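For reference, the structure discussed in these notes is given below.
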Amino acid sequence: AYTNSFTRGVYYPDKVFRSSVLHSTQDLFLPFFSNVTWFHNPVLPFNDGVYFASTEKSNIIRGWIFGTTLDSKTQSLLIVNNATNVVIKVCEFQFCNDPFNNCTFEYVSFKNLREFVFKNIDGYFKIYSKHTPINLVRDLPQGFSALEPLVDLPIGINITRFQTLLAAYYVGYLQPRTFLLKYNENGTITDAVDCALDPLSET
Amino acid sequence: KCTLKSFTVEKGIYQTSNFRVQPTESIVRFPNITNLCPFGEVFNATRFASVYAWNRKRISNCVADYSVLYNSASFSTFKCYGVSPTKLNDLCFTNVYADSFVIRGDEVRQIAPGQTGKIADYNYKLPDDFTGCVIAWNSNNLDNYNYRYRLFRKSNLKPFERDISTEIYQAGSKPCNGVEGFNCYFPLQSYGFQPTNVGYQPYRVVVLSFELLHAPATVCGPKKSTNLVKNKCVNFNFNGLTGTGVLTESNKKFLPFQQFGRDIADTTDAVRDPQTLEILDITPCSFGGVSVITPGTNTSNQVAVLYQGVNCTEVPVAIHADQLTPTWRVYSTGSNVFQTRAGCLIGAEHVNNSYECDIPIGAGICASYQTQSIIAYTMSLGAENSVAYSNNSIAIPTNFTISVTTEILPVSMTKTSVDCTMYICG
Amino acid sequence: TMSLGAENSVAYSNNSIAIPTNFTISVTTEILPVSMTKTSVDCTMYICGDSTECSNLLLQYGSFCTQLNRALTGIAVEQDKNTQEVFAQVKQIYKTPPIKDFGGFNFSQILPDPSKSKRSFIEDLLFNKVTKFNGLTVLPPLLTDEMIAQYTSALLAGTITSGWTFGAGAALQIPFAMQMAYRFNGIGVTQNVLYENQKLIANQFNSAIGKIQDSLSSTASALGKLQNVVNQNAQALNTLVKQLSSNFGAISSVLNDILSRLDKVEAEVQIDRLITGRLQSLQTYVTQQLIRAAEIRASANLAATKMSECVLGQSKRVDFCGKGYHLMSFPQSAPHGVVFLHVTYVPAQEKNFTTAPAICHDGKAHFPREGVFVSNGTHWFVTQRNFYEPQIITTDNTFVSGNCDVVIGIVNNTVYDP
Amino acid sequence: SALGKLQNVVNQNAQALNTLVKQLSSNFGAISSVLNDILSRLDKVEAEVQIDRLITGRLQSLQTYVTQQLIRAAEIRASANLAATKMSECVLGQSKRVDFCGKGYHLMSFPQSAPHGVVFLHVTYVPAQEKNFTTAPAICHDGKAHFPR
Amino acid sequence: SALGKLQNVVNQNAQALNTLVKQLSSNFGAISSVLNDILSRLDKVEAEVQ
Ligand SMILES: *[C@@H]1O[C@H](CO)[C@@H](O[C@@H]2O[C@H](CO)[C@@H](O)[C@H](O)[C@H]2NC(C)=O)[C@H](O)[C@H]1NC(C)=O
Ligand SMILES: *[C@@H]1O[C@H](CO)[C@@H](O[C@@H]2O[C@H](CO)[C@@H](O)[C@H](O)[C@H]2NC(C)=O)[C@H](O)[C@H]1NC(C)=O
Ligand SMILES: *[C@@H]1O[C@H](CO)[C@@H](O[C@@H]2O[C@H](CO)[C@@H](O)[C@H](O)[C@H]2NC(C)=O)[C@H](O)[C@H]1NC(C)=O
Ligand SMILES: *[C@@H]1O[C@H](CO)[C@@H](O[C@@H]2O[C@H](CO)[C@@H](O)[C@H](O)[C@H]2NC(C)=O)[C@H](O)[C@H]1NC(C)=O
Ligand SMILES: *[C@@H]1O[C@H](CO)[C@@H](O)[C@H](O)[C@H]1NC(C)=O
Ligand SMILES: *[C@@H]1O[C@H](CO)[C@@H](O)[C@H](O)[C@H]1NC(C)=O
Ligand SMILES: *[C@@H]1O[C@H](CO)[C@@H](O)[C@H](O)[C@H]1NC(C)=O
Ligand SMILES: *[C@@H]1O[C@H](CO)[C@@H](O)[C@H](O)[C@H]1NC(C)=O
Ligand SMILES: *[C@@H]1O[C@H](CO)[C@@H](O)[C@H](O)[C@H]1NC(C)=O
Ligand SMILES: *[C@@H]1O[C@H](CO)[C@@H](O)[C@H](O)[C@H]1NC(C)=O
Ligand SMILES: *[C@@H]1O[C@H](CO)[C@@H](O)[C@H](O)[C@H]1NC(C)=O
Ligand SMILES: *[C@@H]1O[C@H](CO)[C@@H](O)[C@H](O)[C@H]1NC(C)=O
Ligand SMILES: *[C@@H]1O[C@H](CO)[C@@H](O)[C@H](O)[C@H]1NC(C)=O
Ligand SMILES: *[C@@H]1O[C@H](CO)[C@@H](O)[C@H](O)[C@H]1NC(C)=O
Ligand SMILES: *[C@@H]1O[C@H](CO)[C@@H](O)[C@H](O)[C@H]1NC(C)=O
Ligand SMILES: *[C@@H]1O[C@H](CO)[C@@H](O)[C@H](O)[C@H]1NC(C)=O
Ligand SMILES: *[C@@H]1O[C@H](CO)[C@@H](O)[C@H](O)[C@H]1NC(C)=O
Ligand SMILES: *[C@@H]1O[C@H](CO)[C@@H](O)[C@H](O)[C@H]1NC(C)=O
């Protein structure tokens, strides 16, 4: 099943403050008005990087797994969010396809929409997110959002494939594009242009 | 005189220098990390990796004194590419990556950006714009047959790519697949290291890559931090970003991940102090065109000095806060001082009368030499005249004058011509 | 496919003439730029950013920084000359009379607002519609905007109270309804045509000035010529500033990175690329400012000419002082330029008439002293050629030259003798 | 100082040539600014590197001089076109254009030659001693309104 | 010969463009004026200078 992306999945591209300004950037972004896949879980290609989103009500989704084999044979990134923290491991070990070795890194830290972005750059994993209330039902809602960074992992893992750890959720794929970003007075991204979308956006 | 290359100067206003508020203090700030990085656990590690499967250690969250490593005379080379090795202690980096491996000593020549050689083709490749250092030394204590390198590959490997493929590489179509033969070869072979080998002898190599991201820094030189000053022109360094300016307390709504701020011109405009989360604004120390107002040197040696755009409160300390000399600071500490919209004017008397503009200054101000001293005044547009209009009165001329007014126009330049080949090549 | 205009086959024939019977006084706005924003750049602080290690390398290039400071200073002083030659054509600040007895004409929207700079009402609209520190600087003009508004008010008070006379000699007072009769007579319309229509003419003028306020208040699109001068200098400065961020082949565009990371012999090679790039970037700016200054000077010489000919006089140069037959114009100040309100006479409501080059009387040819012969279909008249006012044909309306037989298309009539 | 216009045509060209000449003495980052030093002291294979810096600087110096002279020649041409116009309208005629041939009303003018230029002596009428009078735009004689011819 | 002004506007545009095109053949000190020669006769670290 499907929905249109609208303009969602913009994020702060760098750790710099800028204000009352239009700034132009080239980066991996979700193309505006792209076709996000929607789901009622199956294992999916990761491509260049992922936009992942889900609608909150009952907290069924609790984590993610990323890799190429995932279930041992080589190292895989595991992410969990439960009880009081986010928890992360990069093990080459094996586990069941559902909730209840060589873990060369470890870290610890409908009514709503929760948005996430994943990509491989400098240290070679990144997470960004946004979390806000909703009253739209059974689709990705229109209107603007800008994801703040959460974390950078120095972990060097190689990923091509991923799976959700356990309803409604959405998936989309980033592509290298040029964007024009509207930073307001509080240095907050408040609008954007996807320069490749249409001849007016290119103008 | 020295600006015009002349001993005589005509009546006028002349630009001669750019004034600059000189800094009084120097500030150094870094994150106060007490840990020392484990370089002994690299250069004195027990046994190094091969060149085909080289080992990378990320090095982080510490002070580092690279000058100690640079003084290790065992290192037959310490060559650096985007930095000169004496400077390392001045800097701070967002990460460091150390790569460790062993080769025969003659191969060290290949461990550099953009070079040709089978190590650069098939084992270890620096990008052509690398930023870091290369370190190597002989190691006959390692002499032994374990030290593999790659002799063939189907294509050359990428910058910082690595390849643990232990395949029998089919140079032809033939799938020999588990045993070698014609056009199908195992591509890894190893140096036989013994003291009887000099370029055939075992050498240890370490390559240090530095990272210089926009994120807060992580590995710093030993340079100790100092206290902070506000509302004064200071030389400064934060995390190895450096300059001179007026620091202030500032209100800018940085989000918690943002480390520093930029203006519409993309110039650095604010920073967060590495030891305290306060945002500091950065403003340039004041500058502006010095111009000299003079009657002709045939008439007087008196002058006035205009500091264009500068506020009169910032000028007088130019005793040391600008390019001055003892007699020149009289045009800074003493005489008359007069603020104008064009800048601070020093050495001319403000006057409440108005006259025709003799020497122009700007924003309606002009200056002249009169009862004697240089004066400054608002220029006069000419005498006011209420014309005696009414709906039935006319005035008619009873007499006339012929006049003869000279008008001069340019018509031709001098007909210069230049032989470009004789001008350039003589 | 664009249309070049509506087509019109003119109703020509060898004995038909068309003569206007009414007119519209019309006010046409015209806008000219007069000066750039005065700028100066310290090439040492731009290229080298207060580094002495850089400044020493720049000495090896010899004269260039002196030569660029000279070029920009020559531009900057010329902007004060351009601003002076347009407005400062009047030697005394003429002051407006207290009572406004100008024969029905209402200048209150173009004369000063007494409650203030002392700008007119329209000069306030014109000021409202028109809209970093790396060693670049912006200098003030010599004349302040209040001095400019005193010059436009002095030019205007002279023009209203004394006609052209304040340019050619001492200003002579003249009543305004007499000045306009001289201006009507200047376009070949007889003096009585003003007085016999004075209330209508005053209403047409007052209403036309009102439509200028509505037009200027309603749309920004008229002042494009001035807003372009602002926009070009804004883009030129921003391009010159952003070229500091380019590498030109150096390891960084920030000069302190080079000086902090590298020892002298390496650092100097990197810095010399930034010097070479920034120096070429600065020559490219100064070259375009020299060419752009000549374009504004050509416009300032044109504005100075329109102020001598249209304001201090009444020009006969066709379509120079607005389209139509020119009567007068009024200057109004604007940021970086000037606005002229050209008052013009446009003829209207034409009628066809039969016509002839001459009239036969007693075997001899008569020709009109001024204007043309016409007939309404039954009677023959003479009229001034710009506004239909037929007269009975007489020996003092006319002059004589020889026998009938030479003239191609002459007609017989009585000529009356006073 | 009356001839300030013509004296500027001389001074601007003297400064242009002296700046162009002095730039021959600049190093531009070569070993020396005298070409015979390099050609004496150095082997060809090295001397090419030095000589190409001198060529690069001297060529940019000359391109800057020629570009400024193209712009300055256009300014002088604008003055020559204006002078040719004042000779046609003011000398060979009687201009009726306000302030074109000097202040006052134009009677005639006379040209005089001058170094690098031309001088016009514009002869003009100026009215000089007014008196006030009462005035009225028309005179009614018997009911008919009269106006002056 | 009467239309010499208009014929100069044509000739000056042609002479300018022919000279701008002919300048693609010049070396400016480089090893060749055919770009693919530099891209095929040298390794990157030399080729970028040329
Ligand atoms: C018109 O003005 C001229 C001056 O421009 C007057 O001529 C002068 O007359 C006095 C005697 O009244 C002589 O002393 C001067 O030498 C004359 N000057 C010249 C240049 O000849 C003239 O008198 C005035 N005429 C009237 C009627 O006012
Ligand atoms: C001259 O014209 C102006 C408008 O162009 C007239 O000003 C208006 O006057 C009336 C009252 O008489 C007010 O209701 C309006 O608000 C005024 N308009 C403005 C913009 O102030 C003025 O009355 C006329 N004066 C004469 C003497 O004719
Ligand atoms: C042409 O103009 C003349 C003068 O205006 C007209 O002649 C007058 O006509 C009226 C009646 O319409 C008579 O009362 C006058 O006595 C006539 N005057 C003369 C001088 O005879 C004439 O009617 C007009 N003809 C046309 C075709 O319009
Ligand atoms: C103007 O009137 C005269 C008479 O006053 C006309 O002259 C006569 O013309 C006829 C032919 O139309 C001849 O037969 C007569 O011999 C002429 N008489 C004289 C005294 O020459 C004349 O033709 C009229 N003009 C026009 C253009 O019709
Ligand atoms: C989304 O993809 C499906 C095919 O998998 C296609 O039929 C559908 O039209 C697409 N929708 C949009 C909005 O592009
Ligand atoms: C990542 O790993 C997969 C197999 O796990 C491999 O096919 C792919 O080529 C690897 N990518 C890189 C860049 O090494
Ligand atoms: C998160 O889940 C793990 C088991 O998957 C659990 O051990 C841990 O206690 C949870 N996190 C926190 C902060 O309690
Ligand atoms: C970790 O991986 C290595 C091979 O890479 C293997 O020898 C070792 O037994 C593994 N250890 C665990 C605990 O998985
Ligand atoms: C900036 O943020 C504050 C709250 O932190 C808010 O009051 C203010 O209105 C914001 N400014 C704008 C332009 O939205
Ligand atoms: C640095 O030292 C001061 C004083 O000991 C302390 O307040 C501060 O918290 C330290 N920095 C960090 C990163 O904790
Ligand atoms: C390695 O060990 C030697 C002593 O065997 C010591 O002098 C040297 O400083 C050590 N180097 C490092 C980087 O620890
Ligand atoms: C100086 O110049 C003035 C003219 O401005 C002249 O009158 C005076 O005699 C000169 N004096 C000297 C000493 O040159
Ligand atoms: C000059 O600086 C002082 C600093 O207190 C300020 O109050 C004053 O307004 C300034 N004046 C101008 C003209 O800049
Ligand atoms: C000049 O004007 C200032 C105020 O503008 C006043 O304080 C001063 O007394 C005046 N002096 C004279 C002589 O008018
Ligand atoms: C002339 O035109 C005006 C309107 O512009 C009109 O009011 C007037 O009546 C007309 N007069 C004649 C005689 O047609
Ligand atoms: C003159 O009259 C003809 C018809 O006889 C008509 O077509 C034409 O439009 C009229 N022209 C004018 C100027 O009124
Ligand atoms: C006007 O010209 C025509 C020829 O086109 C001719 O027949 C006619 O007689 C002429 N009329 C007059 C009054 O000359
Ligand atoms: C004209 O007469 C008035 C009468 O008040 C007087 O003010 C004015 O000065 C006189 N002007 C001349 C030129 O005589």
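We're sticking with Swiss-Prot numbering for chain B, so the shown stretch reads 300-442, 448-501, 503-676, 690-744, in order.
Header says: electron microscopy, 3.5 Å.
Any Cβ shown, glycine's included, is placed from N, Cα and C.
In three-state terms derived from DSSP, B:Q493 (mutagenesis position) belongs to an extended strand segment. The Cβ of B:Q493 (mutagenesis position) lies under 8 Å from the Cβ of B:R452, B:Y453, B:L455, each on the same chain and at least six residues away in sequence. Mutagenesis annotation in Swiss-Prot: B:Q493 to N, described as Reduced host ACE2-binding affinity in vitro; the structure shown retains the original residue.
One entry in Swiss-Prot concerns the mutagenesis experiment B:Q493 to Y. Its note says: Reduced host ACE2-binding affinity in vitro.
Other Cβ atoms within 10 Å of the Cβ of B:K417 (variant position), summed over all protein chains shown, number 16. Among the natural variants in Swiss-Prot, B:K417 to T has the note: In strain: Gamma/P.1. The residue drawn here is the original one.
According to its DSSP assignment, B:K417 (variant position) is helical. Here the residue is the original one, but Swiss-Prot notes a natural variant at this spot, B:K417 to N: In strain: Beta/B.1.351, Omicron/BA.1, Omicron/BA.2, Omicron/BA.2.12.1, Omicron/BA.2.75, Omicron/BA.4, Omicron/BA.5, Omicron/BQ.1.1, Omicron/XBB.1.5, Omicron/EG.5.1; May enhance affinity to human ACE2 receptor.
In sequence order, B:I472, B:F490 make up the list of same-chain residues 6 or more apart from B:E484 (variant position) whose Cβ falls under 8 Å from its Cβ. Here the residue is the original one, but Swiss-Prot notes a natural variant at this spot, B:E484 to K: In strain: Beta/B.1.351, Eta/B.1.525, Theta/P.3, Iota/B.1.526, B.1.1.318, Gamma/P.1, Zeta/P.2 and Mu/B.1.621; May enhance affinity to human ACE2 receptor.
In Swiss-Prot, a natural variant is listed as B:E484 to Q, annotated with the note In strain: Kappa/B.1.617.1.
Looking at Swiss-Prot, you'll find the natural variant B:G496 to S noted as follows: In strain: Omicron/BA.1.
B:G496 (variant position) and B:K417 (variant position) have their C-alpha atoms 18 Å apart, to the nearest angstrom. Counted within 10 Å of its Cβ, the other Cβ atoms near B:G496 (variant position) come to 13, all protein chains included. According to its DSSP assignment, B:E484 (variant position) is coil.
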